[PDB]
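Below you will find the structure I want to go over with you.
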There are 2 protein chains.
Amino acid sequence: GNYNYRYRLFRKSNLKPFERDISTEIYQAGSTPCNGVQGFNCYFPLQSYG
Amino acid sequence: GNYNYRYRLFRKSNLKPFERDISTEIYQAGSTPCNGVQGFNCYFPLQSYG
């Protein structure tokens, strides 16, 4: 496995053309806040390719 | 996608029978002490099914 290449899997809105997103904030996919901790309905935005 | 189901992808050694590992420690896959922060050669142990 080469997990050094990552792609952003979760975002609130689509990107404008020629825009980059280097943020690492936890994507809240539920009603409960995440507080920067992964868990139930709180996911890391970047996933490795493998 | 249903990303609430996770599996442990990286571990130092294989598990014993009837043993569980709920620890969330950043697995170092290189020679760099990266202080528990994901990035190059430091991966999260848990990966989502999706």
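Chain A is numbered as in Swiss-Prot; shown residues: 447-496, in order.
The way this entry was determined, per its header, is electron microscopy, 3.2 Å.
Every residue, even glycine, has its Cβ placed from backbone N, Cα and C.
From Swiss-Prot, here are the annotated features:
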- A:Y453 to F: Decreased HLA binding to NF9 epitope. Increased binding affinity to human ACE2 (MUTAGEN)
- A:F456 to L: In strain: Omicron/EG.5.1 (VARIANT)
- A:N460 to K: In strain: Omicron/BA.2.75, Omicron/BQ.1.1, Omicron/XBB.1.5, Omicron/EG.5.1 (VARIANT)
- A:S477 to N: In strain: 20A.EU2, Iota/B.1.526, Omicron/BA.1, Omicron/BA.2, Omicron/BA.2.12.1, Omicron/BA.2.75, Omicron/BA.4, Omicron/BA.5, Omicron/BQ.1.1, Omicron/XBB.1.5, Omicron/EG.5.1 (VARIANT)
- A:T478 to K: In strain: Delta/B.1.617.2, Omicron/BA.1, Omicron/BA.2, Omicron/BA.2.12.1, Omicron/BA.2.75, Omicron/BA.4, Omicron/BA.5, Omicron/BQ.1.1, Omicron/XBB.1.5, Omicron/EG.5.1 (VARIANT)
- A:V483 to A: Increased resistance to neutralizing antibodies (MUTAGEN)
- A:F486 to P: In strain: Omicron/XBB.1.5, Omicron/EG.5.1 (VARIANT)
- A:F490 to L: Increased resistance to neutralizing antibodies and human covalescent sera neutralization (MUTAGEN)
- A:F490 to S: In strain: Lambda/C.37, Omicron/BQ.1.1, Omicron/XBB.1.5, Omicron/EG.5.1 (VARIANT)
- A:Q493 to R: In strain: Omicron/BA.1, Omicron/BA.2, Omicron/BA.2.12.1 (VARIANT)
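Could you place these features in context, so I can see how deep they sit and what lies close by?
DSSP classifies A:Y453 (mutagenesis position) as strand under the three-state reduction.
DSSP classifies A:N460 (variant position) as coil under the three-state reduction. Sequence-distant contacts (6 or more apart, same chain, Cβ under 8 Å) of A:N460 (variant position) do not exist in this structure.
Long-range neighbours of A:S477 (variant position) (same chain, six or more residues apart, CB within less than 8 Å of its CB): none.
Long-range C-beta contacts of A:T478 (variant position), restricted to its own chain and to partners at least six residues apart, with a cutoff below 8 Å, comprise A:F486, A:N487, A:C488.
Counted within 10 Å of its Cβ, the other Cβ atoms near A:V483 (mutagenesis position) come to 9, all protein chains included. Under the three-state DSSP scheme, A:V483 (mutagenesis position) falls in the coil class.
Secondary structure at A:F490 (mutagenesis position), taken from DSSP and collapsed to helix, strand or coil, is coil.
The Cβ of A:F490 (mutagenesis position) lies under 8 Å from the Cβ of A:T470, A:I472, A:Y473, A:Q484, each on the same chain and at least six residues away in sequence.
The C-beta environment of A:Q493 (variant position), restricted to residues of the same chain at least 6 apart in sequence and closer than 8 Å, consists of A:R452, A:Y453, A:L455.
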Cα-Cα, whole number of Å: A:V483 (mutagenesis position) versus A:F456 (variant position)?
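Pair distance, Cα basis, whole Å: 15 Å.
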